[PDB]
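Visitor: Submitted below is the structure of interest, expressed as structure tokens.
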Amino acid sequence: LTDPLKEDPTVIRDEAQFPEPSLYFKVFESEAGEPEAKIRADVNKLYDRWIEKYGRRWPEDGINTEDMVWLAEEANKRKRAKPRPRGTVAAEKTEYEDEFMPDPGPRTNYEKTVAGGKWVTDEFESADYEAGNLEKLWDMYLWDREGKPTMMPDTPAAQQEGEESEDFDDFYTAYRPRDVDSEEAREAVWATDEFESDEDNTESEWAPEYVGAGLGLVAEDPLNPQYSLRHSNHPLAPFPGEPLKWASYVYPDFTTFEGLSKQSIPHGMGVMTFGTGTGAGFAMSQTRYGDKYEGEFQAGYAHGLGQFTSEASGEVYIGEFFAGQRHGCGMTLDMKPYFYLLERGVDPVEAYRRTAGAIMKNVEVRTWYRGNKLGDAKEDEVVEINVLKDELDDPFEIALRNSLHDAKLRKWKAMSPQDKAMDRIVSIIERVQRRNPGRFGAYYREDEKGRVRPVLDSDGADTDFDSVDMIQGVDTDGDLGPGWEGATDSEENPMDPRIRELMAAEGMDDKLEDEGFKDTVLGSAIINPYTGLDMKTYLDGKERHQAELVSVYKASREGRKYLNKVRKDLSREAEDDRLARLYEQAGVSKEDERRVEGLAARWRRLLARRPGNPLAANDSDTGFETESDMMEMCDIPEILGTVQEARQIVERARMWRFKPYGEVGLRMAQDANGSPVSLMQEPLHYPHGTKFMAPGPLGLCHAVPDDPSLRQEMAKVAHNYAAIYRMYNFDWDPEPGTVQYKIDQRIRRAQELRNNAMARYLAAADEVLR
Amino acid sequence: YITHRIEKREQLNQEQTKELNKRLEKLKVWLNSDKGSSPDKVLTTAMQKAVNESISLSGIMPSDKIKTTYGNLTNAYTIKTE
Amino acid sequence: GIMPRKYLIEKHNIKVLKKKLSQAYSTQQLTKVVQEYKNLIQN
Amino acid sequence: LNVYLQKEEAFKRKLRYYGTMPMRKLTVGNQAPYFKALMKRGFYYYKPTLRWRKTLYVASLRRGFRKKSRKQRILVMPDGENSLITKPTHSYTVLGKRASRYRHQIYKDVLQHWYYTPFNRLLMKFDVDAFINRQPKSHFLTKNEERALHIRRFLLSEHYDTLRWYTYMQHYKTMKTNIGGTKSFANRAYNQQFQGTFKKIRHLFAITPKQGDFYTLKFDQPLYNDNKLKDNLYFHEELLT
Amino acid sequence: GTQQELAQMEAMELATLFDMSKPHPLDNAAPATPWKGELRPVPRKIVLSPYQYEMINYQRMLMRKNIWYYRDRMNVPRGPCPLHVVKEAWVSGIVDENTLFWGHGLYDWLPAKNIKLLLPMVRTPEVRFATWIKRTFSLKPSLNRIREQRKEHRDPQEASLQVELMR
Amino acid sequence: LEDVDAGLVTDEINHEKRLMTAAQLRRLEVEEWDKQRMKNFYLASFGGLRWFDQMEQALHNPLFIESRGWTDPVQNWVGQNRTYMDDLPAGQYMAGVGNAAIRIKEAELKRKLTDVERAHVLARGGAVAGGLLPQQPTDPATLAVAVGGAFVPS
Amino acid sequence: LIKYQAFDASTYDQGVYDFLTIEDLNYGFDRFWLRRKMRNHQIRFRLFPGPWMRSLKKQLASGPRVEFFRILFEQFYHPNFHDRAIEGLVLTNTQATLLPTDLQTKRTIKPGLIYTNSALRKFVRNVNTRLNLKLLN
Amino acid sequence: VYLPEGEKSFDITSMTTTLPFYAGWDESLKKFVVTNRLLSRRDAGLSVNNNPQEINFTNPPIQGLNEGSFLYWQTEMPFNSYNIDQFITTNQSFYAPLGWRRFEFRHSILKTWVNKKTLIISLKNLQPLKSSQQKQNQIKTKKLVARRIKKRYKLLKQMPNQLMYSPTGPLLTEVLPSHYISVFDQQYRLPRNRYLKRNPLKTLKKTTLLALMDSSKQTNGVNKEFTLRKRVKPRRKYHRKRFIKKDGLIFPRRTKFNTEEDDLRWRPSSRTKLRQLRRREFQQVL
Amino acid sequence: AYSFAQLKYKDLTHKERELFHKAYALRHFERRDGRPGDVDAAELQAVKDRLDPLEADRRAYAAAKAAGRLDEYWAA
Ligand SMILES: O=P(O)(O)O[C@H]1[C@H](OP(=O)(O)O)[C@@H](OP(=O)(O)O)[C@H](OP(=O)(O)O)[C@@H](OP(=O)(O)O)[C@H]1OP(=O)(O)O
């Protein structure tokens, strides 16, 4: 077969017009929040329509009267829920004539328009049609005979008290009978303009994605995974808009940064030296004057892989960073004695010989979580301990749980999407009720006299919900958490009981005052006139209180006598019988259940925080709020690999350190007396017999100064340069026994296998189609 | 503790009784002119839209809009318990 | 209008340590570990 | 075996940290939500949203509002029911606003296409020919050769990844299946395209091989060797002894 | 029968084909023809599409204000280099196509010939003529003299960078 | 082994479950947030206390919204990213094993195939290979097919 | 864009762009289209009074319907617009040595780690369930 | 760890020192030499030894910040501290946001799944409560104390004129990157645009009762439920010219309501017989 | 007003905190009763040495080497 990788490049000939019809006439789903694209979309449709009639993407005559009708109704359709018409009128036209508009290719508007329909007649104002649409949507009467609103206030808006006038097309749409959705409300009041009659909500506006390091992602194009970073601010995102710049910043506190930057923020790779203060997200107490961090930066944070070096203290850390703190695997060395001997006039070789062994013995490998070292709170043994705890249960519970695990999967495999949504809603409701179950049936009662009264508890509380945790939060178990100036490093030093009770009483009277203010401010408005639901209870979330109160009042003797006077002028049993039917239908008597319960409890349970793995990826019902304060600790090979890659990252990042003419280079490169020095970084001048450093033919003409350490350094630099070179230049005909040869062999094998698979698919298609 | 336990509770009970009386009068306003739940009542708009969003994303093909009632919730709970 | 607010990080660290020791079913080590941590704060 | 599988699950939950993740718990000393917020907003990402078009230009109310009330239209010379709502028909005329916007878009498209016609770009063609004939003749590549070079680069990156210490990990298979073998994106194969706006060249050029049989837009250039390579290419001849 | 087994085996092979840790029998295999050192044939006729012309124009627009940097043998960045400074350094024989350069549109340091449009900018006809003169009459005799004078340049292992300077 | 072969894999089911759960949770939270903002706005406007206005401003904190994750797409909740797989062109070039064959046969027959014919052809093609061929992005053999279909014959 | 200085005159490395992109300012038809008001014909009378000439001019199949698509075809031509055109389970040795016995595989499972891990988890669950049921009987 | 490492050297890339060279006087060899030994970064910029006596620089490195100093170098610092940003409401709220989490859907849950006088208690027949209830009992008292501390109604009643009392959560951090202010660059709509600015009805007059009776009669006694949500569209009057009719009287035009015979539906009857437009400051702009 | 030291060193006493606050923040010209020379340099340098002993030791060794009195340095 022909070699795909050895085609003769004698004649190169491409045929592609720059305004490419493949790339130009196309609408992307990536362009969703952009309004102008909508117009383009319609235009594109028109093009296709013309191609369907003339085949030239250009219309004879021009845009006709029926093109707008087609593009309005027939072109694109939107999802509705359900119609339910009727065939008989329920109103009378005996009132002032021309009150209701009449209602009896005539198929539709487009069919009539293409059959010679002028559509030129104009009549009536828009407000009448919008009011009629709202009235039919409500299925009520919103205006009386005189024309004054019946469901909204008709008096002029009081400028005092903060109220302002509101049009009907807004009030009758922001306040609706809950069987009308936002889309139908917008469609009823003729909201058509794309640019001015639409706004983006605070919680629904488009924002760039967050990908972090961007390692684990679904690749839309498998060959190039960088294509999936186009919607983020990742340093390697394609075409940011402004080129990444080699920033060399000196801050007023003498903190210096040198490396890649996006906009004006450090971004990509670089080296940062700390002066007074801090930077790169580090804590104020971590750094000193002269410490440095080399490695990856992201959004001004030391995020990724790097190395932190402190010349004053000697600590050296190599490894992973998240945000501005150590998070992941890391390796720690303490080279303090080496620096101590170096600063006291000892040559480096002698100091290394003296202090190599002690430093090598004290090398530490660790796993860090949010800047804290793990391994002291038995983080390593958590999983095994939890497995043993799960194994310590009674056999019946374990068997039932294991059967339920398979039953859930088998049930979910065959459910409909609507059934899945309902199931997830039920699960969410159950999870919520596991913390705050409503006091249904215990909100209102009747006293001895028969008067309805609220049902309080052993305290001054009507429901378990408190509005003070909204500003302070709640832990996983139920405790609140830190507050303003909470002090009490450990709460084993509690507050005095007298102060506690006094403050509790003061909080109770404050709650009473708050309730009084809320009532006197919001209780006058009416939300639901059928049940007397005011705005205060509606906005406090106590609608079920009113729902129970209505039934309690109507069932009371006083309520019954009032109803008589004005007239003068699931259940527990259902669940029980369903459970009994389920028990009977399976052939399991209650005696068997009692026997099994006795066997489990008296014979097994008497013989001798939810179950599961605390560190689990898939958890069915999660809530995305429970937080793990630990991670699987790195093993030695993983730490070694992390250090090996971090050293590569540091070496690659240390290439932005001495920009030729930059502020840091001009102001921080000094001799012994502190005066500036003329660094040999001229692009054309190589003085004092250093022309061997020229990376060209000129360098070969001159000789090296004959220093073994310099020769080793040059050899290492040459090795790095060759390693960089090999990644962009290949051989046309590789020799057998080399890596590139096996790569080419595998590529050819892949092509052959794909061709065979396609041939088999074609054979199957031919068999099916004939 | 006694001052917090008894007096404040009585004051809160009295205020709740006054508000209950006002709410009862508001209800009586409609009850006078009435001159006369079902499983067909629709849910709150939040729960009516979350189901639509989950159906839209989860399904292989987008589906039409629905207005969920309490009967569907009852059916789902019954199925899970069964 | 100066309303003081304190940075409570040691309290949160102690609470997280208690939670981690609770999840490992090793509460008997609590008074052994937490105390040591407090000493680490002192010096 | 159960302990091993649970450790694998815990390791996968640990690996979750290297991609998109929700941060829904604000705690003292945790800087992750601040980093997420600064990454979401803090840099400007170009996108033609409503906020951008309102920023550009709205209108000039010299004579007041330029848009007026809508006028319903009715057919004079001859519906699926749905008579609940009467739909607006003010736009069925050709002299309306929507037709004006459509004609504006059509005119823009036609004139943009006519702007790049070959006979209006002769001097550019001559100058580009003169400029591009300066490079050596062996630097020109076919599209298939460029794709082969890209594939070779990323396969060689994977091969060099296969030599790291990560292979000795207990859970190396999970890491390779989930992450990809390296803990940094910078140690993999990627194109050198970090200038210009993405949303502006979407309809002009191609940026990924899957878009079609086109030359991708990038600022780097893989090449074939034009001679028998000397191993000590960057080595000084004095060092080789 | 056998067809289905072969298809399943081929699918299994496809599953693990690009797993570079797994050895493969097609590695280091005997080619259909004996191996001889070949080179890619030099193209003769090139026909650019308008797409390529416009892409080149756009790239030239992006890089018309760039300032370049390069690295020496000691791995030190060297000087702020506008286009004419780069041309002078190329003519003087200080840099060549293998030098590591950096500009605005890149993320890392790459060889000069691997940057998209850097060699066409430098290589004006005058630059070519001057670099040919410099290579032929100044650097080559000096290299011969330094090779003859000092024995530290091993005859069997001699670099050929001066020979290819003209390109 | 039978349960695994039947498709009852825990991960592929739990992923969808958590995606739907997050989808419902986002809406259920953003509606209560709106109600709590409206209550405070009405208290501040119709009343005369600045404390409720400051409470509404605190509820309008961008950091709180970002931490809640309401702006982020629901996919980022579970761990993956939103992919527009339909934007990429669907042609013979880099088509996949089945799609390329279907398009070639349609071109040979000069007429587009229907849904039932396409389903039957794809089913038989998958069955003849034992079903081991990649069909989803997470399959390990997608990259090999993509590389194999990356060269256009001259 | 009369509110801003909508032109780019930056020199050297210095240059910033936000919501006024490089392509709009410097490149191609975006820059050319963004300045379309320079080529709009205006009515002017140098000597005669404005209102009288305007009234006379106003005193004197429509334009937008047909002429818009006619003039574009006549003047600005482009072909794109105006041309008609078994061992199916692969277990590592660490996984293999953890199985209690030597078991036989009768099914070919799709390649991948997730399926193998799911099979192992299901086997563990089944073994535990069987052990508990046997003990409780 | 008992793994082979002799074939390689653990370094994929060699670590090369990157330091520029310069020529100077060694004063130890007493020779003019080219080297790369630069002054340490722990002493660069702090002092110079030009004169035989060392000179220490005072002003150059700043070691403190005040209001004016912060205002002069506001956009040139690498970090921002809470000690100065605590006097701005938005900055303080960004430093210490609300801790609201684990929402309870009290507005939407409503109905549940399936369906009290004081009792004299003798002390001798009571048993100690388990440890799982003491914490729950203490939680309510802790919440009451938190409400006393953070929502003292006395202070917030007179806060604007002579005090400062704002709702914030616990302090999460002390320093932030100096470019966090950019998060506030894109603003949100004012609350008046999002919500309605006037209350619904407060009284039920004759026409309202008639309409409610008709609506209830239509639905076989199953009354409707009303919800109050945010605005669905912007005000049309701000960007559009609309006709004004009579004194606000509206006569809707529509088709008749569909189900006749005996009971029809009747609309209730109460009696039963030119400058330049100013420019508003938009909030959703770049 | 802060002095970059109350946020860095967590063991500062009230007197040392006030000394740093007056020395590097709210200078004598920024205080209503401030006068030149209010902050003593010797006490501030002593506090700085107490907060970081090793840097002071290194500088002392450097000074002794410059003065050629290393015996007195090592005999301390
Ligand atoms: O429940 P009972 O058996 O009826 O006993 C109670 C009990 O007293 P004894 O424990 O001595 O029986 C009460 O005291 P405590 O146990 O709660 O401490 C006491 O009330 P005091 O606490 O006020 O003493 C009360 O008597 P009384 O109701 O008269 O106060 C008395 O009930 P009897 O009086 O019916 O025996």
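Following Swiss-Prot, chain H residues are numbered 1559-1673, 1684-1827, 1845-1858, 1886-1898, in order.
Each residue, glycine too, has its Cβ placed from N, Cα and C.
Pasting the relevant annotations from Swiss-Prot:
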| type | residues | note |
| --- | --- | --- |
| VARIANT | H:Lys1588 to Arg | In strain: CC-503 and cw15 |
| VARIANT | H:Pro1610 to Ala | In strain: CC-503 |
| VARIANT | H:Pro1618 to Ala | In strain: CC-503 |
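Give me the structural setting of these features: burial, nearby parts and distances.
Guide: Around the Cβ of H:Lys1588 (variant position), 8 further Cβ atoms fall within 10 Å across all displayed protein chains.
Around the Cβ of H:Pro1610 (variant position), the same chain contributes no residue under 8 angstroms that is 6 or more positions distant in sequence. The secondary structure of H:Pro1610 (variant position), as reduced to three states from DSSP, is coil rather than helix or strand.
Look at H:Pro1618 (variant position): DSSP puts it in coil. In this view, H:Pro1618 (variant position) is surrounded by 11 other Cβ atoms within 10 Å of its Cβ, with every protein chain counted.
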Visitor: For the C-alpha pair, I'd like the distance in angstrom between H:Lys1588 (variant position) and H:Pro1618 (variant position), rounded off.
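Guide: About 34 Å separate the Cα atoms of these two residues.
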